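Engineer: What follows is a structure written as structure tokens; I'll ask about it next.
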Amino acid sequence: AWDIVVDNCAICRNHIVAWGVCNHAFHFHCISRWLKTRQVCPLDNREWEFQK
Amino acid sequence: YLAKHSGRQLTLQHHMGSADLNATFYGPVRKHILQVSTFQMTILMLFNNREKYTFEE
Amino acid sequence: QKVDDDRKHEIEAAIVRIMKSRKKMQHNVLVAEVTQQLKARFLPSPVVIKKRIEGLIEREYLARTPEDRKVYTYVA
């Protein structure tokens, strides 16, 4: 389990260890919505491509 | 460490907790560490603790 | 099946980007490019290949082109 507060993940309105690409504890829908404009995730300063 | 590093994915497997405990038996009627899972070790220890075992225990 | 479905979006992202960079090709060429792009990742059926390309707009990343029944254009 990751201590990232699963009650609120991101701005997705779909509710929420697991290792991704940005380590921002965001849902799949939220990551896709964020990537709709900029592919760079402003949470880890690294390129994000999502996983799982 | 987990509390200090919030949001870090540094943790062990809860369903695969590795442990090597020396269970105490009734003896002959030698002793070695038995590899058991975290969830399945309680019943094994209870069975190896005494001679009488039951489902309710 | 779940892994293939998850990787379908990643495979179709490149096809959508190529279509957006091109925006001019044959109706079947767009489907063929999507099928070839996903051929390296897995072995999807032609219906699955078409569905992966068509679902790019539904991925909340870009849009589609309703003018052409097969050719899809991605706004972003």
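Following Swiss-Prot, chain A shows residues 34-49, 70-105, kept in their order.
The way this entry was determined, per its header, is electron microscopy, 3.7 Å.
Even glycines carry a Cβ here, placed using N, Cα and C.
Below are the features I grabbed from Swiss-Prot:
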type    : residues                           : note
BINDING : A:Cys42, A:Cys45, A:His80, A:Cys83 : Zn(2+) 1 binding site
MUTAGEN : A:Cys75 to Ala                     : Strong reduction in ligase activity; when associated with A-77
BINDING : A:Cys75, A:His77, A:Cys94, A:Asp97 : Zn(2+) 3 binding site
MUTAGEN : A:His77 to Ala                     : Strong reduction in ligase activity; when associated with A-75
MUTAGEN : A:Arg91 to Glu                     : Impairs UBE2R2 activation by neddylated Cul2-RING(FEM1C) complex
Engineer: Measure from each Cβ of the recorded positions A:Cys42, A:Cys75, A:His80 to the Cβ atoms of chain B, and list in sequence order the residues where some distance is under 8 Å, or 'none'.
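Structural biologist: Near chain B, no listed recorded positions qualify.
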Engineer: Which are the residues of the chain, A:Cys42, A:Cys45, A:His80, A:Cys83 excluded, whose CB is within 8 A of where the CB atoms of the Zn(2+) 1 site average out, their centroid?
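Structural biologist: What remains near the Cβ centre is A:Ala43, A:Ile44, A:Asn47, A:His48, A:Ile49, A:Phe79, A:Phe81, A:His82, A:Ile84.
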Engineer: Under 8 Å Cβ-Cβ from A:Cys45 (Zn(2+) 1 binding site), six or more apart in the same chain: what's there?
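Structural biologist: In sequence order, the residues whose Cβ lies under 8 Å from that of A:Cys45 (Zn(2+) 1 binding site) (at least 6 apart) are A:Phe79, A:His80, A:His82, A:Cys83, A:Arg86.
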Engineer: Just to be sure I understand: of A:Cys42, A:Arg91, A:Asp97, which recorded positions have a C-alpha no more than 10 angstroms from the C-alpha of A:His77 (mutagenesis position)?
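Structural biologist: Correct set: A:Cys42, A:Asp97.
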Engineer: What other residues of this chain sit with their CB within 8 A of the center of the CB atoms of A:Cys75, A:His77, A:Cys94, A:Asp97, the recorded Zn(2+) 3 site?
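Structural biologist: Going along the sequence, the neighbours come out as A:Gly73, A:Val74, A:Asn76, A:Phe79, A:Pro95, A:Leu96, A:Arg99, A:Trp101.
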Engineer: Of A:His77, A:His80, A:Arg91, the recorded positions given in the record, which has the fewest other CB atoms within 10 A of its CB?
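Structural biologist: Selected from the recorded positions A:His77, A:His80, A:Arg91 on minimum Cβ neighbours within 10 Å: A:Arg91.
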